[PDB]
2 protein chains.
Amino acid sequence: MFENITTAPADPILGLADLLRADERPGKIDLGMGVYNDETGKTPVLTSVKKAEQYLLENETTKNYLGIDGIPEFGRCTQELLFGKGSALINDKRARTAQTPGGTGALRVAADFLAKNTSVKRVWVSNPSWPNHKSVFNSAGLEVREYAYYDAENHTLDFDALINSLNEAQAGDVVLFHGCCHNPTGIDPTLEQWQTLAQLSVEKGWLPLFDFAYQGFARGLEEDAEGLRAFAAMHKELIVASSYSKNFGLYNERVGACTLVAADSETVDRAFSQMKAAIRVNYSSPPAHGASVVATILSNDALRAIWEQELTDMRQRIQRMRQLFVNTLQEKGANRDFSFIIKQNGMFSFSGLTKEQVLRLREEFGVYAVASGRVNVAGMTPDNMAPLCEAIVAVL
Amino acid sequence: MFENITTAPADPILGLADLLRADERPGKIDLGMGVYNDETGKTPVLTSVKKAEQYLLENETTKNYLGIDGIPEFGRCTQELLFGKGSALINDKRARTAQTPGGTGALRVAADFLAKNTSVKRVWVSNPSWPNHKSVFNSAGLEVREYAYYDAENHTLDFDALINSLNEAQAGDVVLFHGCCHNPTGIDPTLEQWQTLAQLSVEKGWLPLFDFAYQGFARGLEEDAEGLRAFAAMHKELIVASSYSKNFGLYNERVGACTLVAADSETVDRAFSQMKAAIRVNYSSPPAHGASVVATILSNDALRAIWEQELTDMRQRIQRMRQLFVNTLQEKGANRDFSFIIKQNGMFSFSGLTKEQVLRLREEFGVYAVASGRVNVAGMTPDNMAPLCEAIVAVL
Ligand SMILES: *Cc1c(COP(=O)(O)O)cnc(C)c1O
Ligand SMILES: *Cc1c(COP(=O)(O)O)cnc(C)c1O
């Protein structure tokens, strides 16, 4: 029965891991997958996380199944982080949160939920966008359409093109927005633009779906969520797929959440019952460890203070590398101006390098980046900066 | 968009948790979901597991993403447990294993894989069977058909009916078998019957799919796998969805695996690439903690010895309760003979109680069992045995 199965195509991002594995060369530079690296080029476990894991080791008395929607505390802490401690959405009980295996897991649950329980047929994603977005929604039988977003020539957000692109979006359509730190551009809408988009969305009858995987990496926890909050203030219904993989450094523990918002508690509870049905037939219930670590940290003043500082330290080291990257490129004799990357938020730099240049960097210099020209700044260190830039300058 | 969504129907097994939650009554007896309880009526963390978690706390240096298929060591230890340390399948590299979020997660991955990459259209499950089996395969767009299995009158396996039921199964069809400790009957085929089924399967051209969630709870680790091994000795292709939720007491960490077997390594690697594609669009990569605990224990002589003993202790306590259950029923003046339950393996007892009797036990006595008459023996203790049996005797 498996005789004629075809070899699956490699994933443009996750597949870089395999190539890096095979590459036997010494000083390879991994600037692919978006994982944080410290000055040493290692991806350490946060101290706040180790302390939480210590706590769980001493106090956990059972591994009995969690409910289908996960740890209740995790859900509450997640909603406060997203909407604000005294949000009306929380007080009016208009939101329900399911703990999921990572933000990717949240996206799949949302997709299965939409495909089977609503009239939704199309999902609009930005151009360019995170490649797995199309893949996930397509697997659920939903078609994906793109809306203009990045201006490759001016390295900025083409708001006019965005609006015009979306005018082709019909009521009942889902429009996907990145909460902050747009992946891969790093360009986010200003608050004014978020507000304008919120109003337009309501009038056009779109169902907003936020992919929020980098809260805290743009400006701060609360600041990075003002766009989503602007939307939540005007919409009756919303869906948020969030992830703690990056802001907690819990990548492999698969910690995320899918939050559903409706007009009232009666409606959201009803809809949420179908989201739980979608989860039941997938993985049944979520993994406890990762989410337990997050809930423990967020609900403890001491641990929370330490975690917030570590998040601040991560954000600041990336910003340092970002400036050092541009300066070194100029220092090494860069062909063109790369100052526009200082304007991008998050772990990435949408460099503008062509597919061939990326291929050559890998082949001839052992420098690994995503074919789209996306480079992981968080993977840069004072030690690999020099050879990194010499290679780039060499392919311009 | 969520205005007209319908309330999802409650799950016959997982839904018992919610009801137990609402029930404010004092001495409720939970004999529903299949989770192990000790003499105290608690579901403790195994000692071997706590020691492993200790080890990980001290040695883990990163939470960086695992590969799509999980921890390689976990996969190897899983294959040895299933096929045998010196199995030809392992030596000829005919098997690939993906770490998944629980056995349920493995079933979903298998289903998505089959639905999109093969001509499979039907899956045959036993009557009766684990309710989520139909639900999971149906969600992937595959139809489920039932084959005779349990003889409600003689409380045994009706092998003749089984064979005749399956003669309606066409080549290319998937036939699902429980590795051991059939859920909910507790009745497994003898080795001779497994062998006969293996031969028939090959001749009819069926694709066997084993749900192996209770390895070690029938007779022992190796013994409980002889049925699967009989099949693996004659088939070119097989799929095994296994779980460590019960034999390791790791329920909420979601630890399972989906193992794919093909004629040769070239074919299995090709097919496996599509299984990874199916996982990529679901949860991306699996949760590390649970599987790390399992790999650590299985690859360490010391920890493995302790774990195997704990497994033995769990199996023996259930067997004790099983005999005490029958004796107490007779002692309390049971209507009919219940000795047939001594012949059932696993945590359950397929009692024969009707839907109304189960409803009444819950309503009037606070005793919770599954509507099918399935009762969790592992949930029985010397303390709740008396009131438990008095309630049952009262509804006969
Ligand atoms: C990291 C990320 C996610 C979710 O990642 P998980 O590892 O599955 O939690 C989703 N969308 C984007 C754009 C991301 O960068
Ligand atoms: C426990 C069980 C599973 C898998 O359970 P998980 O908790 O998802 O690992 C699958 N099939 C049967 C029949 C089971 O009893």
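Recorded method for this deposit: X-ray crystallography, 2.0 Å.
Using N, Cα and C of the backbone, Cβ positions are placed for all residues, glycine too.
Of all Cβ atoms in the protein chains displayed, 26 besides its own lie within 10 Å of the Cβ of B:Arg374 (mutagenesis position). When secondary structure is read from DSSP and collapsed to three states, B:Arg374 (mutagenesis position) falls in the strand class. Taken from Swiss-Prot, the feature L-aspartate binding site applies to B:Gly34, B:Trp130, B:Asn183, B:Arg374.
Among the mutagenesis experiments that Swiss-Prot reports, B:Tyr65 to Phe or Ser is described with the note: Slight changes in activity. For B:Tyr65 (mutagenesis position), the count of additional Cβ atoms within 10 Å of its Cβ stands at 21 [all protein chains shown].
B:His133 (mutagenesis position) carries a helical DSSP state (H, G or I). The Cβ neighbour count for B:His133 (mutagenesis position), using a 10 Å radius over every protein chain in view, is 21. What Swiss-Prot notes for the published mutagenesis of B:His133 to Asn is this: Decreases to 60% in maximum rate of the overall reactions in both directions.
The annotation that Swiss-Prot gives for the mutagenesis experiment B:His133 to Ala reads: Slight increase in maximum velocity of the overall transamination reaction between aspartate and 2-oxoglutarate.
Listed in sequence order, the residues of the same chain lying 6 or more apart from B:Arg280 (mutagenesis position) and placing their CB within less than 8 Å of its CB are B:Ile68. Quoted from Swiss-Prot, the note attached to the mutagenesis of B:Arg280 to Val states: Reduces first-order rate constant over 25000-fold.
Record note (Swiss-Prot) on the mutagenesis of B:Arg374 to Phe or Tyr: Second-order rate constants are reduced by >5 orders of magnitude.
Looking at Swiss-Prot, you'll find the mutagenesis B:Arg374 to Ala noted as follows: Reduces first-order rate constant about 10000-fold.
B:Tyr65 (mutagenesis position) sits 30 Å from B:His133 (mutagenesis position), taking the C-alpha atoms as the reference points.
According to DSSP, B:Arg280 (mutagenesis position) sits within a helical segment. Taking the mean position of the Cβ atoms of B:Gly34, B:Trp130, B:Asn183, B:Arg374 as the L-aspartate site, the remaining same-chain residues with a Cβ inside 8 Å of that point are B:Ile13, B:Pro184, B:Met347, B:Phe348, B:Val370. When the C-beta distance to chain A is held to under 8 angstroms, the recorded positions B:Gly34, B:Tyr65, B:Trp130, B:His133, B:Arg280 reduce to B:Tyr65, B:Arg280, listed in sequence order. The two recorded residues, B:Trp130 (L-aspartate binding site) and B:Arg374 (mutagenesis position), have Cα atoms 11 Å apart. Checking the mutagenesis positions B:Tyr65, B:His133, B:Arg280, B:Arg374 against ligand 2 with a 6 Å cutoff on the Cβ atom leaves no residue at all. B:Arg374 (mutagenesis position) and B:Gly34 (L-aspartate binding site) are 10 Å apart (CA-CA, integer value).
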